[PDB]
Every structure is written in C-alpha cells, then in structure tokens.
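A.B. asks: Let me give you the structure first, and then I'll get to my questions.
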Amino acid sequence: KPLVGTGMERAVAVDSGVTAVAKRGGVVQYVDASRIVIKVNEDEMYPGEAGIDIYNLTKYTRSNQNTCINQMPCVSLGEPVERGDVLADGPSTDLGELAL
Amino acid sequence: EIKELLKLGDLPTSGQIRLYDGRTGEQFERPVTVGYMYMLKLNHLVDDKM
Amino acid sequence: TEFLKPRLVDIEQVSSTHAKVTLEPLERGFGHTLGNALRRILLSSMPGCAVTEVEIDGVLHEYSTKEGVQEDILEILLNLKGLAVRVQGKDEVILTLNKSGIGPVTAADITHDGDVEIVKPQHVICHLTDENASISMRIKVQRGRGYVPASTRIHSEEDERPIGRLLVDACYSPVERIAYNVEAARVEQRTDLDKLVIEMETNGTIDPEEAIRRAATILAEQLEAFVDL
Amino acid sequence: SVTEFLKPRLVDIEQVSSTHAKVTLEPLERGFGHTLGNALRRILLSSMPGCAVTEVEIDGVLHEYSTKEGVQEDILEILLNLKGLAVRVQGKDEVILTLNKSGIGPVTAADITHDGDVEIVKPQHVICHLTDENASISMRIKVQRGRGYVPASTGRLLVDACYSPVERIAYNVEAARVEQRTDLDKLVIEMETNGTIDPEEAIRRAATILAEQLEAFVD
Amino acid sequence: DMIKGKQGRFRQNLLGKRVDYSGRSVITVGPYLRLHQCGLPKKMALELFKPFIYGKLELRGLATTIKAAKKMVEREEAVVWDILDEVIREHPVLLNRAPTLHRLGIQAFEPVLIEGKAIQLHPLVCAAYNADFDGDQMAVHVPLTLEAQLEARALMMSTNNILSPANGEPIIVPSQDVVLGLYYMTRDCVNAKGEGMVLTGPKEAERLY
Amino acid sequence: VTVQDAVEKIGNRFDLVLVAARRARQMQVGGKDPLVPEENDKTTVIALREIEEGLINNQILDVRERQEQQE
RNA sequence: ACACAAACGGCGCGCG
Ligand SMILES: [Mg+2]
C-alpha cells in the first residue's frame, strides 16, 4: 500500500473495475483463490432466485503491455460484506486501496 | 501538525538523524534527512532495452 | 605492551530470538575498531540454514492454482522463504507437511524430526478452505552463507529439473540486525578502559555466543594472511 | 565452503621509497576489503607503539611564542621543527637529550648529545639555523616511549605525544575476476613512515596486535 | 519520392546508415573509472567481438573451424572470457549520445568489463556529453582496422578532448556533487575541534583529521 | 596509454596516426618485429610507443623500406 | 554443394 496517501486510493480502485465488488448485501462462504461465492441477505434475495452470488477471479493473463492481471482474495468464509464492498484485490491494490 | 506527530512518534521534530558509515563505523557529520518515501517502478527495465 | 585482552564477559538471551552480548575490557579506540569489523563480518559471513525446494501434490509451476486453498501457489513460496529452521549435525534434509479439511496451517504442522528444529512453530503457512481439501508438500533445506538467486542455482547444477519441482532464492543469513555500543566500565579501577555491548535480532537458528566466536575466528583467518608477506 | 572463505595470494612490494612500500592483496571475500582496510587504518594511526619527542628547557623562553636571539627561526617554528624529529630508543621508556651549538651554521640531529643506545632515522635532519658567529644555543629535550598519538593537550615547553612512527595510509578496494565471476575484491594499500620501523615490517606488527585481541575469542 | 526529401535515399541511406558491430545501452556512472576508461557489460562485449574471438580461438587452435568457434562461444565458457579479456586488452571503443551536439558528443574510451547490463561512464566526461541519468540511452561502436584504432586513440580518446572547440576553455569542470564537497571542505569555521595547532605538513594533517 | 606527447615529436596529429599505422602493419603481419619491448600490448600501442620514444619516424621508415628492397 | 532464414509501407502511443 501507499503510506502517504491523498484520499483517492479507495475510489480509483473501485471505479477501475479491476477489483471485485459485492453486488448484493451478503456473507461469504467459499475460498479457492479462483472463485468467490456470497450468500445474500433475505432483503435482497429475490422470490424466484437462488439467494447466492458467485464470482470467478481472473488469473495470470498477459496485459496489453505483457503483464499479469491475476486477482487475489481479501476475505474469508463466513465473513460479512455490504453491497458494493471490495471482494477481491487486483494488481496494485490491497483492501481496495490503490497501491502502485 | 507534522511536528506534533513526530513528537508523538520517536524522533526529533526536525526529522533529521545522525548516521554511521557502514564501511568504517564512524559517524557522518551532523544530522541528515532520513525518511520513508513511496517509490514506484517504471516499465522500462534495462534488459528490455539493451 | 600494555594491552589487556577483552573477553566475552556476559551473554543475554533478552528474547528467544533477540540477544545482547558485551565485551570487556577494551583498549582505546579498539571498541570502535572491533565493533565495525564484527558488525560487518557477522552480516556477511555468518553461516545459514535455509530452505530452497518445493515439491507439491500436483501443481506444475509457481503460477498454478490449487483446489480449496486460501492463496495462490506463488504466495506459498514467499511464506516458505520467510520460514526458517535449524538442523542438527546435517548439511541438507527434506521435510514434509500434510493437512486436510478446513483449517489454517502453521510451521508446527510439519513432519518435524528431533534432528531438525523449527524456530517459530507458530509461523504462518497458507490455509485450507474445504472439507475435502488437503495439502501434502515436501521441502528441502541447505546450509549456506550469503544469498543466491534461483536462476543462477539451476544453471550451476545443470542436471534435469523435473516438472513439479519449484525454485526459490536462498537467503541463508541466520541474523539481520546489528547494534553495538561502546561504553566506559571499570577495570584497573581507572578510566580509559572501554566496554563494548552488541545486540542483534535473529531467526533464532544460531546461538549468539557462537556467532561472535565463529565470526571472530573467521576474521582471524583473513588477518593471519597479512603475516604471509 | 559453508564455513570456508577465499584468501589472498598477495604480491606487491613496490617501495617507490623505502619509507613507503605499495602493497596489494587479492582475492578477498566480497566486502572484506573495506573491513580489513578500515581496521588496519585505525590500528596504524592510533595503536602503534613508539617513542616520541616532547620537551624543551631553554633560557628565558617561558612559552612557545617567547623568543630569544641568535637563531633565525622563532621558538614556535623550532617546536614545530623538532617535532619532525624521529628517533629509536632501545629499552628505555624515556630519554633526555641535550643540544649545544654555536656560530653561523645549520644544526643537525647528529649534533645531539646521544647515548649510542639511541638511533636517528635521519642524522642529517636539520632543526636549527644560526644567525651569527657569536650566536650559540643549548637546550634539553625529552624522548618518551608510548602507545599511539596525542596532541599537546596534555617554565618549560611541551609538544604533541606522537609515538606512532607513521603518518600516511591510503587503501583502495577494486574487483578482480575469478575464472567465472568478478564479485571479488582487491585490496591496495599505501602508507608512509619515518623509517624507524620500515613500512612492511610494521604492517605484520599491525596484524599481530589485532590477532592478540581476536585470539581471546578463538574457537 | 524515393529520392527527394527526408525519406529520400540521401537522408535515408547515404548520409546515415545502420552499421553492424554496434549496440545501444542504458547509461550509468562509475566513480572508480579513470577518465580514459569506460565500463561496458560482458553480454554486449561477448557479441561485439565475435570475429576477433574466432581468430584468437583458431590462433589458439582450440576451434577446428569457424562453426566450432561459434559453437564454443555459445557455451560462454571460461576460456572464452579469458580470450575476450586478451582481445579487449587495449582495444578502443566509441560511445555516442543522441542527438549529438558537437564533435565532443562522440569520444573514444578504453573498456572494462561489467557483470550487469548498463554501460558505465566517467562522471566528469558525461557532463560534456550532457548526459542526464534519468534514463538516457547510449550507442556503442567498435573501430575495426589498425588505422581506425589509431585514429580513435589519437583524436577521440577522452584525454585529448579536455578543451572545448567552440571556445578554448576546459569543458571538464567538475560536477555539482564533486564541486560542492570540495567547497564544503575548503570553507572555514571560526572555531572548531582541534583548532589552533601548528602542523609540519599535510601528512600529519590527514592523520589528525 | 594516452600519448598527448608523441605528437610533438612528429608535430602533427594526422601524420602521427598515418605514420604509426604504416609501421603498425609491419609488426602486425608484415614482420619486422617491434623495436620497443613488449608488455602484452597490441601492435597499435606497441608502434605508438616506438614513436613516443622518437625512436621511429617517417624519415627512418622511408629509409628502412627503400634500403631493404635490395636483390 | 560444405550453405541460408524470415521488414516493404503506414498509424498510434509513449522515451531522452
Ligand atoms: Mg536524460
């Protein structure tokens, strides 16, 4: 991470879209460093819907400039998350803080 | 505010410190600037250009 | 010839990894002279026990994924590089660690043997996150001094490196921290006799007293060369 | 190898002058050159055991800038001039010396009232120049045996306690290739001495002194 | 079109052309270097002098044929390095920054071999080259024939070019850091440790300091 | 080595190189071994040393070749 | 038979 920051670190990482985001208010139950799956609060569970959201992390893959973009987890099973929370860190990020 | 934080820290409000030559163990003359800085690597490393 | 020979008058294991030691009595300016040299020698010269090998239960490269684990393979290598151990009367050895089910892993989990020593069993190793998940890895240890990059090592070995064997950089030094202070203490019931104190932090793999004595012996080797003119 | 380190096969004896021989070492384990050079440097100026000249008892001259007639240089300069003197004293820890000369002429260490149990590096060294034929001066001077060096920070005149017979040391550290790598260092050393002990032999003594300290920690 | 203008043969090919036995590298400063010397990486050096190496190998008789010589070089064997040192023992080399300002922009140097990949330059010279180490690259060429080698050593060698040609004045005036340290050294302090003694000469002055 | 002095003997930069090369090729493949001692130098330097002494010069070289032709 | 090897011309972005 950067030590002496300016306040843009959270925002840039989130809008960049390289990091994973909690699409719904939910709690975590799985980890494989390749996928993350979330159990969602009833208030956002839809009547004819599973009640769970799963994400697949992008792994080592050449960028347009020949650099890897692999994503990494930053959570644990059973851990709660608000909607919009940072789910998985990407390159040059930690806890959704821009870290060049 | 920075001065107070240094005092709250463990360093003089000036931030400069004495130092010693790693080769000879003798002290350098008067304090010098010692600090922690954020540093970046640019995508231009030598082997990719030589 | 008025020199009084210093001695390692006291030793202190202030912490299980951090230690203090003092030398006395010392002639004028010698404390600085010895202090600088001993600091320099210790950091460079100390012989280390370090790990450089990883054999795993099926992945084929550093960048591979793993079923039901919290982290990627490469991050495992970083943790292993951080891990350190002491070995008794040996030059190299292989260790293995097996776990299954949802749980975090620590150095204690290793298949330890009495002729091997783990400095921090609580040291963190990557976690398991599935009921059917399991890990069974093997690692080799070596004795060396200094540091070596992985690429240079294989090119020196030149024998076939089988798939499933992963390479890490050797960082042998058992210690990396040195502070030493010269002070005046009473010998000959007079002033102008110097007292020296050293302190260091370690990965616990060596006895501090052995470190200074081993280092001093090493310095004597180079010093003796100057008589060879 | 795990507890073995490379050692130098050293060859260089270049006495551009007998008072200073240029010496070189190779190969050394990476970084040892600075360690060894600094250690010996600190030893040579600070630790050497030697004899030093510091005393003047002289008529009327209370202090170094009080002056007298018959000599063309000031007491201040003369005190400087005699400090350049270098002498070997056998056995005795201190010796007192007398000088007495007259007339227009330069005065040399040879004029010194001496025991014969004492030796000069340069009997031809000059410490006085006399102004007139009637001019004559005489004084008592002291030689003292001691370890190292001190300035004059210690009815009579006194000067620095410069026991060390040496004042020059330059050491250089540059690399040389082994058959397959070039990370190893050379050590190149130059130092200058009055010649009471010629430079080379003193170096072995310098190592000797350090060795005595390390031997306590021997394994 | 092929003739006229900037893309024409005149500029494209005739008055400037690609040359074999050339290389480009990133610059670095070697304080240990003497003014006449320059440090270059082994990797480039091994490539640059292959024809020379082959000759010495066959002069050594170790290589039965050119292809054998080339085959051995692939090894990068110790003997190759031994021969390379012998070949490079005094061979001058050309270093130029781009774009050149003036004839001082190109000067000759004697090489020393380096394990890394940057090319090392003497600090005093680089100023004349106007080199700024914020990432500047540099190009290297080797003179082949006897005549060129003498030409390079006689004229281009750095020791020859201490004076500017635009004005008969030293271009070698020291750097910012070199000058400042001396400036600090030469300054005086009204009162200081050890002040007020009399010294026979610099010899004891150095020791006392 | 760096000369900056032999040029005084011959008096011209360009002539120095031109004459030196003429001599150099002699010791290179032409025979006529070096006159100055050898210190594992290269012929360019070795010949350069010969002029640096003022030992070799164009006039001597002109004499050397013409007298040698003989039979 | 003791021997060749993969660029022609544009565009964008950066570099000192
Ligand atoms: Mg630049």
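Heads up, chain E uses Swiss-Prot numbers, so what you see runs 329-537.
This entry, so its header tells us, was determined using electron microscopy, 4.2 Å.
Here the Cβ of each residue, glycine as well, is placed from N, Cα and C on the backbone.
Look at Swiss-Prot and you will find E:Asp460, E:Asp462, E:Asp464 tagged as Mg(2+) binding site. Annotation of the published mutagenesis E:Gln504 to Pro in Swiss-Prot: Resistant to antibiotics salinamide A and B; the original residue is retained in the structure shown.
Can you walk me through where each of these features ends up in the structure?
C.D. replies: Around E:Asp460 (Mg(2+) binding site), no same-chain residue six or more apart in sequence has its CB under 8 Å from its CB.
On its own chain, E:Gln504 (mutagenesis position) has no residue at least 6 apart in sequence with a Cβ closer than 8 Å to its own Cβ. Under the DSSP three-state reduction, E:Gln504 (mutagenesis position) is assigned to helix.
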A.B. asks: Would you mind checking how many other C-beta atoms are within 10 angstroms of the C-beta on E:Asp462 (Mg(2+) binding site)?
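C.D. replies: Within a 10 Å radius of the Cβ of E:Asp462 (Mg(2+) binding site) lie 6 other Cβ atoms.
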A.B. asks: Using an 8 Å cut-off from the Cβ centroid of E:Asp460, E:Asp462, E:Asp464, can you name the remaining same-chain residues around the Mg(2+) site, in sequence order?
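C.D. replies: The answer, listed by sequence position, is E:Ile355, E:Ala459, E:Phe461, E:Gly463.
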